Amino acid sequence: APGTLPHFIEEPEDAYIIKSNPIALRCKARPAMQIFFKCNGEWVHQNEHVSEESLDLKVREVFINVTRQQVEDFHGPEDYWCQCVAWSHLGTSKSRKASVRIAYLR
């Protein structure tokens, strides 16, 4: 009090690519002035982010597209993950790490 750090209304959920169709990672936080995705320790490019700002304090909603080509090119130790970082005047707030793996239908 009086200020508050960004509280996530919607956190990124674990998604699956079926088949070669791109997935969208939903993220919503309040109060937030900037919201950016951090996939596998590296910051995602600003042009890949689709922002949607509204007033209720400032509410921000950001969506990112993760294709099959992006996941297959990554050959790390664990599964392909994406985390949401929201900015405010007092600081930052990190959401849960959402995993994205390529699936195959029966």
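Note that chain A carries Swiss-Prot numbering, so the residues on display, from first to last, are 47-102, 107-156.
Determined via X-ray crystallography, 2.0 Å.
Placement of Cβ uses the backbone N, Cα and C atoms for every residue, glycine included.
Quoted from Swiss-Prot, the note on mutagenesis experiment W89 to N is: Abolishes interaction with FLRT2; when associated with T-91. Mapped onto three states, the DSSP output places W89 (mutagenesis position) in strand. Taking Cβ-Cβ distances under 8 Å and a sequence gap of 6 or more within the same chain, the neighbours of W89 (mutagenesis position) are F82, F83.
Under its mutagenesis entries, Swiss-Prot includes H91 to T with the note: Abolishes interaction with FLRT2; when associated with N-89.
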Which number gives the other C-beta atoms within 10 angstroms of the C-beta of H91 (mutagenesis position), all protein chains shown included?
10
